[PDB]
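S.K.: Take this structure first; my questions come after.
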Protein chains: 2
Amino acid sequence: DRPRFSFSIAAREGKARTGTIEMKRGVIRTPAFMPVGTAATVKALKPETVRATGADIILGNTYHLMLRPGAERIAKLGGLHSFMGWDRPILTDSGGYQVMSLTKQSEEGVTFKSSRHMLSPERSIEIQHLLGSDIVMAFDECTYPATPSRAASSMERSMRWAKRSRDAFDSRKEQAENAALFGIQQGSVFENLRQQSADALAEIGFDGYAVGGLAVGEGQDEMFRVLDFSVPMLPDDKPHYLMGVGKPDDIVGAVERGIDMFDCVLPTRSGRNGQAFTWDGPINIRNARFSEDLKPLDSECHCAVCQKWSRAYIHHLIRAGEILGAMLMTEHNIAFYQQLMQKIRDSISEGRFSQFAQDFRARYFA
Amino acid sequence: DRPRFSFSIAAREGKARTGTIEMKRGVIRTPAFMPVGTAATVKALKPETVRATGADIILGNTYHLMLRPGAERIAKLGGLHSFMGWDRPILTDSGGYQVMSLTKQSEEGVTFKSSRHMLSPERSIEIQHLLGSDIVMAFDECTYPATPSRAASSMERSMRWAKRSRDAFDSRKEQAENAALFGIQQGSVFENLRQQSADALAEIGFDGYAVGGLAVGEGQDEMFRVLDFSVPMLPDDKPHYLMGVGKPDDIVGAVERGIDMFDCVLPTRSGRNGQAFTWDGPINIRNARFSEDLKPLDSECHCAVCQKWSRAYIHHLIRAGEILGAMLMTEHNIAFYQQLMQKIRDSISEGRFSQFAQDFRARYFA
Ligand SMILES: CNc1nc2cc3c(cc2[nH]1)N=C(N)NC3
Ligand SMILES: CNc1nc2cc3c(cc2[nH]1)N=C(N)NC3
Ligand SMILES: [Zn+2]
Ligand SMILES: [Zn+2]
């Protein structure tokens, strides 16, 4: 058999780590990038295509699926894995962030209109149980910028909700035996609050630790500044998950600061919009300069799109609003992200990650 | 090597025929259904997926590609096959119909606004040469309903244009050696005009013969009535192509009347709109009755979609406007159409096509 959750670090370089998380439904190579599958689909990609790009795990959302099609309904249809045809690990967010960004707070939970609903640690854990997710996120309260006093109250409530999330998860035998639970560090940009948050979470004990409250419009310099002191407070021997990050350069700098796990909509969303990621930086394939360009999107990429189709053809499809345009751009961008994570993992294992990061930034921002 | 164009009839039943067209880029099993690839894509499908459904040949359009991206541009990029990544036969329409349905006529040609352009037999043949299409359609003038006198003038002009199409095609050595040319019968619903048209075309001589002027809002009874006398006027030993047809029942009845080749947008367009074809008739997958239906779209279909995904999941994707919804619905519907053509071909070969048509209509309209 396979283990419920086992994280092993095979190599380090500075604060960077590379290794594996073994779970019942598969192995997750870290640092890992999770394609986002908001509405039980990674947009414009079959699951086999997601897997073909190298993805080991995808992200689903408690918030969208509890509304459409409904958590009980998904459970009746056999669970999210069966429903969408992805048989590998799935991490589900708790709904705390999407409840905010997409409405009455209290100590019990949140009530909101999407058309009237309530979420709580207990209800959030139960929804993720019904979905059958492999990595369950604790339910948290999100707020930026915010005063030291506001961020402290909001961090404190999240810590009380983390303990309730822990207890609700542990009360469900099948969930506790087959899934893993991650806590979410809060505290905004304030070091002392981040430390109190880390301590709270470590005293409860989780399988992994997310850094929340970033990637909310703070700029990379500030984000790195917070990661600089925040990540070392977390348990070293557990995975570190930076929620909602991000651009390729953000990912590289976050790995240099000890992050193991990432998710964001940028490769999928900006793909459909005409932005393709390349080692030479992003390009807008709608630009007229690509109309007769026979080169593939990226001259080194190994993905199926770059083996078969020219920039000129993809230029034409996107300008025409053709669905195949969105498919090919999305496949290429997800492949790019996975190739980036692969190169990150190999360079750490080989002890040349610093040189990789230097070489990557020189070429990408040339 | 392979032949330029060789049609062989392997079996007959009544007026129905089954066989093969061998061309340089591949073999076309007949009766054949051509998925429509308007803007150099079969909407929402990779070419490998089109081929996986059973398609031997696809249809492209002189009218759309001469505007976007341009015929000379496609030729500079290596031809339509290379551009879109389909290496098998492509039939291109001449632009006559789309010029009408999507503006000054004369004996020389048509001038029109899409933004100002002109088409003629000579220009149409040259565009299809630049595209590299394998089956070239003659350029014709289209008009319904229309008086006997109007249809006769319009049929007469089309016949003069067919001879100019023939001469332009024959003047281009590489085209005449590697591609095939089809004439288009006109004459509206009038038997005498259809006969004069057939005679005109047969005196010129073509590799195949299309029936034009149908599938323009005439109803199936009238269409069958026209096919009843029209198809027998065409050369028996050449393929018979019914342009723009059609619904599954239309196809079956047209094969019973001697048609070998078909194209229409219905499987692709109505796929994206939520209509799925099944042996039990079409279904609208958006309907609430499918929200918890774990069966595949069709319980006999062998396509990849019906092997992996439930009606409930596809219901959810289409209701959410997800691209994967359009992909799966389109793949299934194109697979359905190809499975229909396969069952037609096998039943004719086995001499039980009449029984197939009976059994098909009983179940499909139950
Ligand atoms: C796109 N930015 C982003 N920042 C996040 C931060 C969090 C999150 C998701 C995020 N996405 N999920 C939570 N449950 N809480 C913290
Ligand atoms: C959808 N109906 C339809 N009827 C057609 C009839 C013709 C055609 C395309 C059609 N499509 N192309 C031509 N060049 N002429 C006759
Ligand atoms: Zn690529
Ligand atoms: Zn199917």
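Numbers in chain A come straight from Swiss-Prot, and the residues shown are 10-111, 115-126, 131-159, 161-383, in order.
Cβ from N, Cα, C; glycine included.
Annotated substrate binding site per Swiss-Prot: A:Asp102, A:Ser103, A:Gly104, A:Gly105, A:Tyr106, A:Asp156, A:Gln203, A:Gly230, in sequence order, evidence recorded as experimental evidence. According to Swiss-Prot, the feature active site, proton acceptor maps to A:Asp102. For the mutagenesis result A:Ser103 to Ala, the note given in Swiss-Prot is Strongly reduces activity. Quoted from Swiss-Prot, the note on mutagenesis experiment A:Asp156 to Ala is: Abolishes catalytic activity. The annotation that Swiss-Prot gives for the mutagenesis experiment A:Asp280 to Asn reads: Abolishes catalytic activity. According to Swiss-Prot, the feature active site, nucleophile maps to A:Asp280. The annotation Zn(2+) binding site is assigned in Swiss-Prot to A:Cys318, A:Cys320, A:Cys323, A:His349.
Burial and contacts for the listed features, if you can.
M.R.: Note on A:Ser103 (mutagenesis position): other Cβ atoms within 10 Å of its Cβ, all shown chains, come to 26.
Residue density at A:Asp102 (substrate binding site): 28 other Cβ atoms are found within 10 A of its Cβ, drawing on all protein chains shown.
Cβ-based neighbour count (10 Å, all protein chains) for A:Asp156 (mutagenesis position) stands at 29.
Secondary structure at A:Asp280 (mutagenesis position), taken from DSSP and collapsed to helix, strand or coil, is strand.
For A:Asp280 (mutagenesis position), the same-chain residues that are 6 or more apart in sequence and have a Cβ closer than 8 Å to its Cβ are A:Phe42, A:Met43, A:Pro44, A:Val45, A:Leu68, A:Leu100, A:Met260, A:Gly261, A:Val262.
Taken residue by residue with DSSP, A:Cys320 (Zn(2+) binding site) is part of neither helix nor strand, so it is coil.
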S.K.: What is the total of other Cβ atoms whose distance to the Cβ of A:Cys323 (Zn(2+) binding site) is within 10 Å?
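M.R.: Step by step: centre on the Cβ of A:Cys323 (Zn(2+) binding site), count other Cβ atoms within 10 Å, giving 23.
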S.K.: Which secondary structure state does DSSP assign to A:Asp156 (mutagenesis position), in the simple three-class scheme?
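M.R.: In the DSSP reduction, A:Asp156 (mutagenesis position) maps to coil.
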S.K.: Where the chain breaks for 3 residues between A:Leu111 and A:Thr115, how wide is that break in Å, taking the Cα atoms?
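M.R.: On either side of the break, the Cα atoms lie 10 Å apart.
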S.K.: So, three-state DSSP: helix, strand or coil for A:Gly104 (substrate binding site)?
M.R.: coil
S.K.: What same-chain residues, at least 6 away in sequence, bring their CB to under 8 Å of the CB of A:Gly104 (substrate binding site)?
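M.R.: Listed in sequence order, they are A:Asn70, A:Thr71, A:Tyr72, A:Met75, A:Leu135, A:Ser140, A:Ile143, A:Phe155.
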S.K.: Output: those recorded positions from A:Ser103, A:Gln203, A:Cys318, A:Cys320 whose CB lies less than 6 Å from an atom of ligand 1, in sequence order; none if no residue fits.
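M.R.: The recorded positions passing the 6 Å Cβ test are A:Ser103.
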S.K.: When the Cβ positions of the recorded positions A:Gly105, A:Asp156, A:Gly230, A:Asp280, A:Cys318, A:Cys320 are compared with the atoms of ligand 3, which fall under 6 Å?
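M.R.: Correct list: A:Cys318, A:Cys320.
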S.K.: Could you measure between A:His349 (Zn(2+) binding site) and A:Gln203 (substrate binding site) for me? Cα positions, answer in whole angstrom.
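M.R.: The Cα atom of A:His349 (Zn(2+) binding site) is 34 Å away from the Cα atom of A:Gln203 (substrate binding site).
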S.K.: Nearest by CA distance to A:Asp156 (mutagenesis position): which of the binding-site residues is it, out of A:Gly105, A:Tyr106, A:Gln203, A:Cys320?
M.R.: A:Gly105
